[PDB]
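Participant: Pasting a structure below so you can have a look.
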Amino acid sequence: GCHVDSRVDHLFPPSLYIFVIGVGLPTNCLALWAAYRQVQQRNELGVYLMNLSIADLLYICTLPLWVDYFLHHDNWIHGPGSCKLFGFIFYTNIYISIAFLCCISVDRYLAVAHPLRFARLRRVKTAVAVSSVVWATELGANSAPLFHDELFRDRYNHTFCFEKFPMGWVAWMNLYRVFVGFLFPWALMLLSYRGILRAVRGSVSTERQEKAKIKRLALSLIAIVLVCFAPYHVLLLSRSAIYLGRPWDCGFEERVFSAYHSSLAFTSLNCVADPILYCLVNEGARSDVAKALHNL
């Protein structure tokens, strides 16, 4: 194909992943503990929180190898099977996370906007069922690359993993990624939080300060998801709109490593955003975490 390189590609993703590991590992562990406490209190939300934490923790444990993958100018010296498993986890966990945020959002809409109703949908058993369904659907829909070539070895000092420059099947995989793993779940998240705010408007028992607080929190959730995941999918839709565009007439070296890899690294910040946004800002979850740290 056409060779590409970037100098900053070497630097920024590794340090960003070091911060992601060193911060999001203990924070996601603590969020998992708080989620388990919520599950023990017959709460339908903790089980989703449990999956989210889990979906991030696996991702975190995948990251070290990509660190070695990056600081070596894209040189994989750890094998094909490791490439398959670790690339699958790395590229699929972010969509699993987006799906679980959507599930949390819908649960909140059903609880706040429509109380006194849909009690069957707000059980722990139904939450386990939908968690199994989302894990199956996400792991099976994104298992397309597992049945194709693992890596590529272009001899410009590169050795690749779950990506080939240029890039058939990966194009439509990218289109599905962008449209039905980002825009659809994000549309549901936005619509449900708009519903929550409209329901909160008419709350007599809620004073004005708390409505503003809820609005700031909901907007922060939507905005942080968008800012973390939008650059990667924008570049991915642009690159997949040119591989199904002018075919085999593509010079995208000025925008391959820099754009793509900086943006994947920047997508990894969602794994540290979720523990802070869904556990550490709430008072009760912090009380539970303080109880956990009192023991140790």
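The residues of chain A that appear here are 8-174, 176-304 by Swiss-Prot count, in order.
Cβ atoms here come from the backbone N, Cα and C positions, even for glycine.
According to Swiss-Prot, the mutagenesis experiment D63 to N carries the annotation: Impaired ability to sense protons. Quoted from Swiss-Prot for the published mutagenesis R115 to A: Decreased proton-induced G-protein coupled receptor activity. Endothelial permeability is decreased under acid conditions. Among the sequence features in Swiss-Prot, the mutagenesis site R129 to A is noted as follows: Induces a shift of the optimal pH for activation. A mutagenesis experiment is reported in Swiss-Prot for this position, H269 to Y, and the note states: Displays smaller cAMP, rho, PLC responses to mildly alkaline to acidic pH of 7.1 but almost the same or higher responses to severely acidic pH values of 6.5-6.2. According to Swiss-Prot, the mutagenesis experiment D282 to N carries the annotation: Impaired ability to sense protons.
Looking at the shown structure, can you explain where the listed features end up?
Facilitator: The 10 Å shell around the Cβ of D63 (mutagenesis position) contains 30 further Cβ atoms across the protein chains shown. In this structure, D63 (mutagenesis position) is part of a helix by DSSP.
Annotation for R115 (mutagenesis position): same-chain Cβ neighbours under 8 Å, separated by at least 6 residues, are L52, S200, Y201, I204.
Taking the Cβ of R129 (mutagenesis position) as centre and 10 Å as the limit, one finds 17 other Cβ atoms among all the protein chains shown.
Taking the Cβ of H269 (mutagenesis position) as reference, residues of its chain lying under 8 Å away and at least six apart in sequence are, in sequence order, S13, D16, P20, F77.
Non-local neighbourhood of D282 (mutagenesis position): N35, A38, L59, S60, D63, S104, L108, each in the same chain, at least six residues away, with C-beta under 8 Å from its C-beta.
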